[PDB]
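Undergrad: Have a look at the structure that comes next, please.
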Amino acid sequence: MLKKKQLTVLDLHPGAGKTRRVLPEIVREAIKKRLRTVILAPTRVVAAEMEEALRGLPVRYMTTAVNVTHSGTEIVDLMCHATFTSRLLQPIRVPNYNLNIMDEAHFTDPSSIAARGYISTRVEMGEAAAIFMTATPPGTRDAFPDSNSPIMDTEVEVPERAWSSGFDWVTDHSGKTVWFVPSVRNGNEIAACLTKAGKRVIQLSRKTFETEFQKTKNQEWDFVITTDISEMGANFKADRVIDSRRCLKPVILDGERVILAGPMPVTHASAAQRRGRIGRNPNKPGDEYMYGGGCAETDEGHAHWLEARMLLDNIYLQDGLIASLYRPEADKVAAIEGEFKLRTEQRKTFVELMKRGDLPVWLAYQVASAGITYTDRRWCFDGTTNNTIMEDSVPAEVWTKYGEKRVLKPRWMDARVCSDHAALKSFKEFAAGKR
Ligand SMILES: CC(=O)Nc1ccc(CC(N)=O)cc1
């Protein structure tokens, strides 16, 4: 694998030991061969599990998620997918790694897609080797891959709202269930319904994942209600998955606004990863996968692939060259390569709107490409009436940094800034000049 110009897809089935058995073998060989290596974890939770798998190996953990004291001499770096892409974007030196290992390489967040595009382009140029570790590579059509133990697969109507009757099988179960929902708001309704029925429920989503994931180890629970973030190597001691088979798809409308379309079917890769949370123990056959819908290729035209092009257009590679997306996922977007390349000062604004601003890539780009500076929040209030953000069925209002109460009416409307209470609270803080 470790040879220049090689990209290997390590596509062993879910639970086959890619992280705990194969990765340490690859890292030992890399260190022996004096290959400057990067390992990319999707989340801090996985970064901490990798330290356990790699313990005793000389690895520099470029994350506060790992409390270890480094030799200072390590030639293997470990960081999150997003950290890698972030550093490429910023005026910070990133080694031209000889070996690029991406764990959970199916992750479809924009920074992950961009990282795959950058790495696969360096491999294509003959500069680097890469290993993409995932059971579900891009364009996989298999929702039912192999497992460590047999799984009971059942197609069944899954509730997506509070219920009173008709779903006894949900609550009659005496084990532990991981339930994939299409949104935080949908999970909140199901969680409230299960709690009312006497169940102990933990909710996971991207913003809460590190804190709340620890509760799956520290407290007894009956249900975990999670969004798609638990497709990225989240492990549970569960005997059932309930899968809505539904997700939200961010869609850019008329290059003007972003909607959260759906819910709509998941990809085959997503369904396989959801299912792959169970069947992991060869001594515990008969874990259950209950699924409420079919699969479809809902990544086609999904905003994450356009946002990945916005990131990759702004990453230096060589002179004026621009990294291409990883070939198997390159047709998911219809962008003109280079169309999002920003001049130095607009690029800095773009980066800051994403890092400190915590704005979606698309929205960060619209603001930066308009020549607006990071702290200039006038755009949050001067949009069309149809861009009015609502809070409890009335227009959302903030006090501006001038101390004037104004309706939130952004010039560019991205549904992700108000998809749940936490998102809207954050965007209100942004519009008010509070970060
Ligand atoms: C947002 C923007 O300024 N331009 C844009 C380019 C291409 C597309 C189509 C696609 N899904 O690939 C959508 C939007």
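Shown for chain A, in order and in Swiss-Prot numbering: 1681-2115.
From the backbone N, Cα and C atoms, a Cβ is placed for every residue, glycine too.
Quick paste of what Swiss-Prot says about this protein:
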type: BINDING; residues: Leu1692, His1693, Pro1694, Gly1695, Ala1696, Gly1697, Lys1698, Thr1699; note: ATP binding site
type: DOMAIN; residues: 1830-2009; note: domain 'Helicase C-terminal'
type: MUTAGEN; residues: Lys1887 to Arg; note: Diminished RNA-unwinding capabilities
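Would you situate these features in the structure and describe their surroundings?
TA: Cβ contacts within 10 Å of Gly1697 (ATP binding site), excluding its own Cβ and spanning all protein chains shown: 13.
Under the DSSP three-state reduction, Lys1887 (mutagenesis position) is assigned to coil, being neither helix nor strand. The local packing around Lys1887 (mutagenesis position), expressed as other Cβ atoms within 10 Å of its Cβ over all shown chains, amounts to 15.
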Undergrad: Round to a whole number and give the Cα-to-Cα distance in Å for the pair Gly1695 (ATP binding site) and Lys1887 (mutagenesis position).
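TA: So the Cα of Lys1887 (mutagenesis position) lies 26 Å away from that of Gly1695 (ATP binding site).
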Undergrad: Using a 10 Å cut-off, grab the number of neighbouring Cβ atoms around the Cβ of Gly1695 (ATP binding site), all chains included.
TA: 21
Undergrad: Among the binding-site residues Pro1694, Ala1696, which residue has the largest number of other Cβ atoms within 10 Å of its own Cβ?
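TA: Neighbour-count leader: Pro1694.
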Undergrad: Helix, strand or coil: which one is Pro1694 (ATP binding site) in, per DSSP?
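TA: Looking at the DSSP assignment, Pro1694 (ATP binding site) belongs to neither helix nor strand, so coil.
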Undergrad: Would you mind listing, in sequence order, the residues at least six apart from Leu1692 (ATP binding site) in the same chain with a Cβ closer than 8 Å to its Cβ?
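TA: Those within reach of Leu1692 (ATP binding site), by Cβ under 8 Å and sequence separation of 6 or more, are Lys1698, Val1702, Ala1815.
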Undergrad: Out of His1693, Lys1698, which has the highest number of nearby Cβ atoms, where nearby means within 10 Å of its Cβ, if these are the binding-site residues?
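TA: Top count of Cβ atoms within 10 Å goes to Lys1698.
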